[PDB]
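Working notes, structure below.
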Protein chains: 2
Amino acid sequence: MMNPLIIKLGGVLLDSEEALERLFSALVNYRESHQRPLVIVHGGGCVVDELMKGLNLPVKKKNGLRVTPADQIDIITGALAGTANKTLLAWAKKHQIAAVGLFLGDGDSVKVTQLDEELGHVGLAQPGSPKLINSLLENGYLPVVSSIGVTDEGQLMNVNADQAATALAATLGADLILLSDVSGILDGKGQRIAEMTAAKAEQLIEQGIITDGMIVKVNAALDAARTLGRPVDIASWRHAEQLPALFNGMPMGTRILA
Amino acid sequence: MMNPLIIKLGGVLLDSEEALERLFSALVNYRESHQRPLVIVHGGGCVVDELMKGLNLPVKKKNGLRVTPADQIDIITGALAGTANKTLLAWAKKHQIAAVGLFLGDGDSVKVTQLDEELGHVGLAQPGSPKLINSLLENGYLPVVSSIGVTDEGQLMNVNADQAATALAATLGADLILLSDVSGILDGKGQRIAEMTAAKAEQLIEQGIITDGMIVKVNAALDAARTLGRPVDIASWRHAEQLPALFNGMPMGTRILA
Ligand SMILES: CC(=O)N[C@@H](CCC(=O)OP(=O)(O)O)C(=O)O
Ligand SMILES: CC(=O)N[C@@H](CCC(=O)OP(=O)(O)O)C(=O)O
């Protein structure tokens, strides 16, 4: 047996039926040979933005962060905790996987407080109780956890999915992979770097090699690893066939140590 | 041995803060004095219609059931499996109740097939597997179950919540209360008929004693009672003082006998 693995799924992946079919095929392949408890954590992003578009609701920001007013946390919760979550559960059912949909508040898995009065219903994640998810994992279910949470007072909160996944990893003593569009960082010679310290990450950045949104992806993993105290992997679905090895603990993307 | 009680919620209740507060206070009151575990099944009431209005989409209802187009099932799933479900989980949290949100597909609790190609993604509920919910109940959680399901082929389905709750009642061997905005059915002497057979209910419909919106509500309870072979209670959430007595087996609304 092994400690659990949290696979966090980013926006672009959820928007792509190709990526989803490759992911769930990968999950089936891995599960045929491997025993490790797996947990999925997901955001939404696109499905939320699509729905705000359709409702002609403006998506505002304060200092580079989203704002979820009282009067739209319910819509956002619908898109994320409902649509995105159940879409994943439908994929699981199609592929014969016994999944169970959760949000952060189920079993107080991840505790959430209000980040900032000015941002409204945006939550800050912290580790919660592992009891519920441990018992689901013990009984052979694959928990699929959305990044909506709830405060102890009963207020719904939209939580950054990377930070939610980090909190849940801490809660369960789990390893963490952040799956998205980046398959792995390459050095100044176009060679995948299998393992990267904070120091080489910081060098590689404004040495000019790590640029654009990749800065944000690497910084997200560094933040997660800094918190967790064990490494966090960045990977993509690109090489479907390597995902099972990735899930088994091999650094097939880029492993961040911080 | 367990004999769980399913309380089905829907309609304008889901939108009434004061009514929800009183309902959850009654749930707590029942739980403090009883070991027998509770389950909630819910529909999407005003939450779905409100989103449809804001999107300016046609609310097409053929007979009892919302025609659910392929291009609307995601949106409806969000409102029902997301917003409605997580609202109730937030109330549960406020009242210190350990609740777990589910939909019909989790643990294959209620199985769903497409009811009619013409209705689009409308599902027909049938009894499924009690394993997941029984384990949750044995471990002290309150399952809160939305009426969205999924076919074996991975297609999301919108299911009538009364029928979904009845299928779950069959699956768990549970008692069933259908809570909605109902009135008392009065006999020829102006007294509420607390308990009646299906035939009696049918007679009273034929003979114009049961009228207006109650015809629909009695027909739902009648079909449920026949399906289950146990009595099914109809009662109003507006009289929250009577709810614990109702949960304790008192026929405070209209009980349709097997
Ligand atoms: C607070 C906040 O901004 N929440 C995000 C949750 C989705 C997300 O984080 O998208 P990823 O799947 O790419 O991580 C949102 O509102 O869209
Ligand atoms: C297929 C179908 O008709 N689904 C229902 C689900 C909700 C429901 O049954 O309404 P309640 O709130 O009164 O429980 C609907 O979309 O209206």
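The deposited model was determined using X-ray crystallography, 2.0 Å.
Here the Cβ of each residue, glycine as well, is placed from N, Cα and C on the backbone.
Per Swiss-Prot, these features apply:
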{"type": "MUTAGEN", "residues": "B:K8 to R", "note": "Reduces activity 50-fold. Increases KM for N-acetyl-L-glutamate and ATP about 10-fold"}
{"type": "BINDING", "residues": "B:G44, B:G45, B:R66, B:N158", "note": "substrate binding site"}
{"type": "MUTAGEN", "residues": "B:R66 to K", "note": "Increases KM for N-acetyl-L-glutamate over 1000-fold. Increases KM for ATP nearly 20-fold"}
{"type": "MUTAGEN", "residues": "B:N158 to Q", "note": "Increases KM for N-acetyl-L-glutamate over 1000-fold. Increases KM for ATP over 20-fold"}
{"type": "MUTAGEN", "residues": "B:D162 to E", "note": "Reduces activity over 99%. No effect on KM for N-acetyl-L-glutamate and ATP"}
{"type": "BINDING", "residues": "B:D181, B:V182, B:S183, B:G184, B:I185, B:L186, B:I209, B:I210, B:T211", "note": "ATP binding site"}
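Annotated features, which come from Swiss-Prot, shown on the structure.
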{"residue": "B:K8", "record": "mutagenesis position", "DSSP (3 states)": "strand"}
{"residue": "B:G44", "record": "substrate binding site", "DSSP (3 states)": "coil"}
{"residue": "B:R66", "record": "mutagenesis position", "DSSP (3 states)": "strand"}
{"residue": "B:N158", "record": "mutagenesis position", "DSSP (3 states)": "strand"}
{"residue": "B:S183", "record": "ATP binding site", "DSSP (3 states)": "coil"}
{"residue": "B:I209", "record": "ATP binding site", "DSSP (3 states)": "coil"}
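Cα distances from B:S183 (ATP binding site) to the recorded positions B:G44, B:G45, B:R66, B:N158 are smallest for B:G45.
Least packed by the Cβ count within 10 Å, out of the binding-site residues B:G44, B:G45, is B:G45. Looking only at Cα atoms, B:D162 (mutagenesis position) sits nearest to B:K8 among the recorded positions B:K8, B:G44, B:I185.
Comparing the Cα of B:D181 (ATP binding site) with the Cα of every entry in B:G44, B:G45, B:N158, these being the recorded positions, the smallest distance points to B:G45. You'll find the Cα of B:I209 (ATP binding site) roughly 25 Å from the Cα of B:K8 (mutagenesis position).
Of all the recorded positions in the list B:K8, B:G44, B:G45, B:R66, B:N158, the shortest Cα-Cα distance to B:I185 (ATP binding site) is found for B:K8. Checking the recorded positions B:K8, B:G45, B:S183, B:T211 against ligand 2, the ones whose Cβ sits under 6 Å from it are B:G45. In this structure, B:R66 is the one among the mutagenesis positions B:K8, B:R66 with the smallest number of other Cβ atoms inside 10 Å of its Cβ. Here B:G44 (substrate binding site) is positioned 11 angstrom away from B:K8 (mutagenesis position), judged by their C-alpha atoms. In this structure, of the recorded positions B:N158, B:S183, the smallest number of CB atoms within 10 A of the CB marks B:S183.
Neighbour density at the Cβ, taken as the number of other Cβ atoms within 10 Å, is lowest among the recorded positions B:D162, B:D181 for B:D181. Looking at B:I185, B:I209, the binding-site residues in this record, the fewest other C-beta atoms within 10 angstroms of the C-beta turn up around B:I209.
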